[PDB]
Amino acid sequence: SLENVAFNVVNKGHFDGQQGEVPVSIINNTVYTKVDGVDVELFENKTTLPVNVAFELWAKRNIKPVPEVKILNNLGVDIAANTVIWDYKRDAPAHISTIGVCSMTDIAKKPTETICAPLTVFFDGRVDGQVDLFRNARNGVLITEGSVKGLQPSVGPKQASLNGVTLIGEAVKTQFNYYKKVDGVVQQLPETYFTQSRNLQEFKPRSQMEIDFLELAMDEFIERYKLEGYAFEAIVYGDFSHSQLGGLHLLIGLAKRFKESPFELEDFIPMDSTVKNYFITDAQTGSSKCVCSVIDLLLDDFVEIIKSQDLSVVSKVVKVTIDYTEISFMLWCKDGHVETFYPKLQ
Amino acid sequence: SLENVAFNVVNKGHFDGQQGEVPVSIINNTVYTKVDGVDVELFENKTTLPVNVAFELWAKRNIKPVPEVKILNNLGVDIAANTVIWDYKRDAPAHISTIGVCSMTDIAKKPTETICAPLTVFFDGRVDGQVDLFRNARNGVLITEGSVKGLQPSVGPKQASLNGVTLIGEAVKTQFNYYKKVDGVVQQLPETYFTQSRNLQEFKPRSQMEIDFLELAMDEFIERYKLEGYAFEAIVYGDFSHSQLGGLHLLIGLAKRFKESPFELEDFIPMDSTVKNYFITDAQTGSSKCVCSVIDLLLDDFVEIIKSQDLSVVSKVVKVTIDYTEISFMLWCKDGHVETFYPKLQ
Amino acid sequence: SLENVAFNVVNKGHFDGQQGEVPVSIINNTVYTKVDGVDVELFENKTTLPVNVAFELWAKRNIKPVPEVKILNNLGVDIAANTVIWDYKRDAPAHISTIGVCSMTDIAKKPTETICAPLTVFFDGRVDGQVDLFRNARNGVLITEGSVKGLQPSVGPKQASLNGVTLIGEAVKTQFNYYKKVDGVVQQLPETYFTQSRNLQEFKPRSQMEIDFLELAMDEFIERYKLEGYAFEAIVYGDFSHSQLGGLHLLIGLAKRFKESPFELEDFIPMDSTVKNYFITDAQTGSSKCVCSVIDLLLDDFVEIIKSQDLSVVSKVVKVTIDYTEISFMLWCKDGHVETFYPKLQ
Amino acid sequence: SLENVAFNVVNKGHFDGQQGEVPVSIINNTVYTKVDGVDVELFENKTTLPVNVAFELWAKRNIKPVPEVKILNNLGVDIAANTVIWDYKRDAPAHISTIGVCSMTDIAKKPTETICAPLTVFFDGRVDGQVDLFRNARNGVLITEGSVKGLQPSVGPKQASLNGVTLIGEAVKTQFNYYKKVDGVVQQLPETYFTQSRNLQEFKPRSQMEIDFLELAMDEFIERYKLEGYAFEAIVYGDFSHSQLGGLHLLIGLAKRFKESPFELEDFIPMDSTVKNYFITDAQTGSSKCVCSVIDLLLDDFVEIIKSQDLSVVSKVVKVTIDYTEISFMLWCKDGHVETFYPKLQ
Amino acid sequence: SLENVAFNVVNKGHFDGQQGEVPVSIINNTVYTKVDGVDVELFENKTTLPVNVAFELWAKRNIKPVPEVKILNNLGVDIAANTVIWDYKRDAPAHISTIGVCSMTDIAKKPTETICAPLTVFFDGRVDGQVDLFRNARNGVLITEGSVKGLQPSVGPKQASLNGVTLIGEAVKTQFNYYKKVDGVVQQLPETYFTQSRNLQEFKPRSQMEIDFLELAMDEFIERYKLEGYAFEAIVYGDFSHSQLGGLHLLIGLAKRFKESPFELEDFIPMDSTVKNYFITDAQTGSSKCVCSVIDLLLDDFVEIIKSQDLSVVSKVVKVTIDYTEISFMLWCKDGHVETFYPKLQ
């Protein structure tokens, strides 16, 4: 019930299944509740769904640490089992349909129904009975905080999403084991690098090499870590000398530049992806690139990736498994050294 | 509950207090329900209220014969006791607030609370206990289908409103006895004429004089009923010879003209009133008046009113009690005969 | 393209696949085009879809005679193959998804894809290759204007829908042969009666018994056709003597009453169904029923149905196959004669 | 002022320049006023303009007989001098800009400013000083009810538009003399036929030939008026024997067909033009044409036009001056008789 | 007038009663004005009121230092006398109705009318004649910057709200004397603590103990101020070791934590109250509580409150008068020391 959902929201901050109702008014894609005679905004609908439907899905969103939406997208997750994964990047539910959550968006009450068999259902082992549900599911992705009998685990990212806050858990567990079934057969998830899901204005180094990159100058870091011939001056640090911005394809380089000269990042596709494209405008020099592909990889991981390449090729597409998906990089080299390395197709 | 209100609407045509819910989507000031996977419109909000609030008030509207909104307005009714009077002219609730109906519009649960004491509460004797509630109310209007002990009744209009259909009841009782209390004192409602609440395109004569007016020509009807010197040719039949339309202040004359030449009536204040103002454009001659005051009185009643006037005055304002309210008419006369008679202030 | 769709609409009345564009402005769920410098409304979105999506689906609607939406719903049709069935009752597409029509609503380009296998796809034999597509479809409904090799046909209703106009075709063929496949197996469609899809204000008799019903009085028609003991006075003609309206469950009886006394029909679920529920208010007597189940059966067909019943039962649920679906009727009888016969569950 | 405009609307039906204000609430592209504590709708914005701007322009619309919008469009009128021409077909102002009417839409206060020199300003001689303004205007169209010194008049249509009602005036003058200036030079308006601006459901014959067409059968009318060899059976009466509707390009033929069999006319470009295109669906036969060009010419005028053609040509484009604009007709003939005659380019 | 209100807004920043008008366009719940031919946004309606009504109320808001909305709510203020109190937390007027401000929201022109007698009217002594109006008011709250003859004052908070900025005035007076009348009798306002209305990201200590709390560690501050046995480690500093966040019920503790580790505060009821509830998510540890009751009391005041309690009780509800209202705290103790102290009912 709309009024019951609003009662739960005003009294517990989210839907907890408590009984009770409050007066609700809907207007301008917004849900208001009346507190002491004055209307108070509870929810502004930013989705393509009806306002009441979006309000109910947002109230019933998972408030426990959940995998980032990019991870679920790369795993082909189409729907979640008896929960709502809220996409905080889009301010919308991460999946079109639900299973036993909202009457307007449900396609089934339980993930065992025939409509969910072709779909890759997301299962959370922390909920009782979902491991068995995944065991009997034709297609599904399972996350657990521990081991599963007879199933080889895939270690996921250290970080997870908690109410829209991406963090590495200390008081809560955010590292999950990932399991995937396709057509009833348990798959072996590929060995992968993971993006760190960091922010430009709140960048924090997670390794010694990243610390050195942030504090040391360009030449000192390049010489210290034996990174001559890999075009780190352009790929990571970025070139701001021409009207068209060069390189700057790692979030750590953008953060280092932002520390000295705050610039502009236009996120013209505001969603959660392994590779993010930005319309970057440098506020100090005026160098700008309309499509700048940025990936937030650990600098140690990116150094390993670039050093594992074969430099004796002019043009070559590099396939790297990042966040359980294959990211294709363009590798331009000359005279046995790198001239360019960015995610292709920007 | 919104969903429960919609369940009642889809299963019973209105709110009947039945338990159950249906999937509901709200968009574009419209309430949709999902029937077999496709959204079906249940209600389009034409009010100034929030869409869900208006939907709930419309579902809980009185489906029994109720007094016309103009009658309640003339009696000073500000609010109804535990019911919603729906104004079908405005497609909106007839009163801003409610008593024990909708959480968003309620000012009280029962009419006995202190907030309802200054307000003139509408009481329906057909509902059990409302006669006693009116007896203890400081201000109120009571309607009954029978007598009330110790209270002198006022006979109201023969017709009432049934789901937006104004009719004189045959299988149901539409004539009510009216009682009014002001500051705890029972008032004597004035003797009044009543408008017939008829429509232009569905006009039906309710008296022999009206039949004669509709069939007989102007001169024959005027001579037959001894109506010489009262300007019936202009006041009732209307003058379509000049660019500015003359007279035509009785609905029966407009209906007679519409039978021969269908014309235009712009209702620029679409509400329920004893006197209606129209922007009339005659489609045959081009005569038009931007403000034409029309009252739907019984022709026999209007003849009595015009013949009860004193013709030996040049200009005089005539006060007639119509629908429990005082309607002021302008009476222009010359040489002991009427030149004009219309509701004043148009 | 939105602009190309609008170009086709302004130049051909619907989408015909012609190249060209016109200036388009979208506002207030409405599509406007500019003709000679002034904006002209092309489409008002009454659906739950985005305005541009609904505009494109409406432009690409089938303009050939198509089965009524109620027939497709009773056959379990979930989606149409490479066409849009427009539901003119709801002013919306009859199906949520499309196959190769609109990028925003498509789930597949051709009905042969895996996503369409569980769905009952609607196939039109008048389109080249759709008979073969239906032959290879797991679930589907096929309509043809002629015979299909090896497939036993089911004769459908005489009438079809042509641009929202239900008619029995003379210059065009509106009677179709119906074929159904469930899980790859051709089904035998049950022998059924068909509703006539007539309107109250435009009722036309399609049989001699209907003509007699319309012209003859109650007693004369009942005695002429040997209809004593089947409660035709209540079930068909209707009882307007009490406050609660009695019977009136056939559209022909409502039309006969409307001819003498125009009344009110509130269609509180405005969709296309075999059985329609109305909030009926009789304008002459005041008799009203909030839920009146009305079915537009041929009077000869209804007489056969009521005479095929076993009168020696007090209460019995009658299952009649109407419009390829099972309609359940309540049959109350006493002393070997009918007291009541209406669609159950109103 | 918005509130002053609403005061004028509620007290006079339109803007009359009276002082005073009323409480106004704007919501959902609708202007509401509060009468006795309840909001009453004054105006629903159907234009592309802001709701308050459209409300002000609608209140200040010309309430005197004005030329039909199609006539002003054919004369190239871009703007009106100190008045608003309301297009009742579109429920919008006929011109984008105004001169001294509304602050949001004004481009000038008087038509003498430099911005109005390239524009063809509409002048009304019935307003004092507008004849002199037109005399000094570079581009303009003048209408008068009488003669103008030194200017040769062009006799316009007998009918005009009065508050959205097209009529031939009896108590008011609706026939105007038309004058046009282009680049400061008085033009000679071409001799033209005029459309009658009649409606399908309210068709009234304006000539003896039209009366005969309506009452007499096809063969009798064709033989009586010597109309053999001009394909009147198809062009005017229409062919309903095939799936594609044939002919029916005169409003009188559509009205004659509508008298016997009411059909469907989808006006997919709802504006005012000399030639109207309809998506016609015949409800009796099923014959339908998505683009049917219909012109409402006097039948005597159309007979003269078709008889003034040279029948000894296979294909020929006929240019007819109708409503001060050149309408191009396609004329297909064989063996010295007409096979087809419709407005070209439908 | 809407246009006059907009003129005042564009020329003075708010309504000052100046004459003049500017072109105004209303669309999408937004008021635009035209400056040099381009529309400029003046106001975005975030209220439940009509856009023009909300715009007028916002323009006429009090721009002088006014009591915080929480204070007026705790005093039972229902309406303000001839002024608008704008609630900047909700971006809406603090009261539903007005007295002599806006025609659409006024219930009276002066606070002396009968409709305002049951309501607690807010009076501002800084406006001439409002002290006398409060003297004759049945129910009211009066604020003055000085003494009132014969009335015992209540010293209010040091801070007030100035155009949405809460500050302790230096060039202006923000400390008011408060007076309350209920049913015509002057009340004695209870002795109370006052919240400091500080922000998390702009926290500034207002006492020496607060400075020590911010700079000193947990153990040093607890030992210095003799705060052993009152569970300051949990109640104020907060526990971030478990998945469920513990304590953290004082804004100073949240600010201290935010200084070291910026976290998330979801204000799911965005209004002004003495006790605020937040959905807190700690970005460093992952500890989160969906309902965290936070009160911004002076740390010296909270120490006095917690030390004035009787520790020899297991469970006890503590009633503290804060901001002229009774705040109920839960006090759990064991072995003569505090285990928990938070506002109850979160």
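We're sticking with Swiss-Prot numbering for chain D, so the shown stretch reads 6453-6798, in order.
Cβ coordinates come from backbone N, Cα and C, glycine included.
Per Swiss-Prot, the feature active site, proton acceptor maps to D:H6701; the stated evidence is experimental evidence. D:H6701 (mutagenesis position) counts 24 other C-beta atoms within 10 Å of its own C-beta, drawing on all protein chains shown. A coil conformation is recorded for D:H6701 (mutagenesis position) in the three-state DSSP classification, outside any helix or strand.
Look at D:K6741 (active site, for uridylate-specific endoribonuclease nsp15 activity): DSSP puts it in a strand. Annotated active site, for uridylate-specific endoribonuclease nsp15 activity per Swiss-Prot: D:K6741, in sequence order, evidence recorded as experimental evidence.
Feature annotation from Swiss-Prot assigns uracil binding site to D:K6741, D:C6742, D:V6743, D:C6744, D:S6745, D:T6792, D:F6793, D:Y6794, D:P6795, D:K6796. Sequence-distant contacts of D:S6745 (uracil binding site), defined as residues of its own chain at least six apart whose C-beta falls under 8 angstroms from its C-beta, comprise D:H6701, D:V6727, D:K6728, D:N6729, D:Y6794, D:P6795, D:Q6798.
In terms of DSSP secondary structure, the domain 'Nsp15 N-terminal oligomerization' (D:6453-6513) contains 20 helix, 18 strand, 23 coil. Annotated domain 'Nsp15 N-terminal oligomerization' per Swiss-Prot: D:6453-6513, in sequence order, evidence recorded as sequence analysis.
According to Swiss-Prot, the mutagenesis experiment D:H6701 to A carries the following note: Complete loss of NSP15 endonuclease activity.
Per Swiss-Prot, natural variant D:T6564 to I is noted as: In strain: Omicron/BA.2, Omicron/BA.2.12.1, Omicron/BA.2.75, Omicron/BA.4, Omicron/BA.5, Omicron/BQ.1.1, Omicron/XBB.1.5, Omicron/EG.5.1. The secondary structure of D:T6564 (variant position), as reduced to three states from DSSP, is coil rather than helix or strand.
One entry in Swiss-Prot concerns the natural variant D:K6711 to R. Its note says: In strain: Kappa/B.1.617.1. D:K6711 (variant position) falls within a helix when secondary structure is assigned with DSSP. Over all protein chains present, the Cβ of D:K6711 (variant position) has 12 other Cβ atoms lying within 10 Å.
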Legend entry - Cα separation, D:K6711 (variant position) to D:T6564 (variant position) (Å, whole number): 51
Legend entry - Rounded distance in angstrom between the Cα atoms of D:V6743 (uracil binding site) and D:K6711 (variant position): 22
Legend entry - Inter-residue Cα distance where the pair is D:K6741 (active site, for uridylate-specific endoribonuclease nsp15 activity) and D:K6711 (variant position), in Å: 19
Legend entry - For uracil: widest Cα to Cα gap among D:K6741, D:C6742, D:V6743, D:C6744, D:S6745, D:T6792, D:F6793, D:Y6794, D:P6795, D:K6796 in Å: 18
Legend entry - C-beta crowding around D:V6743 (uracil binding site), within 10 angstroms: 17
Inset, instruction - Taking chain C as the partner, extract the recorded positions from D:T6564, D:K6711, D:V6743, D:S6745, D:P6795 whose Cβ is under 8 Å from a partner Cβ; order them by sequence and answer 'none' if none remain. - result: D:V6743
Legend entry - D:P6795 (uracil binding site), number of other Cβ atoms within 10 Å: 20
Inset, instruction - Could you check the recorded positions D:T6564, D:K6741 and say which one's CB has the fewest neighbouring CB atoms inside 10 Å? - result: D:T6564
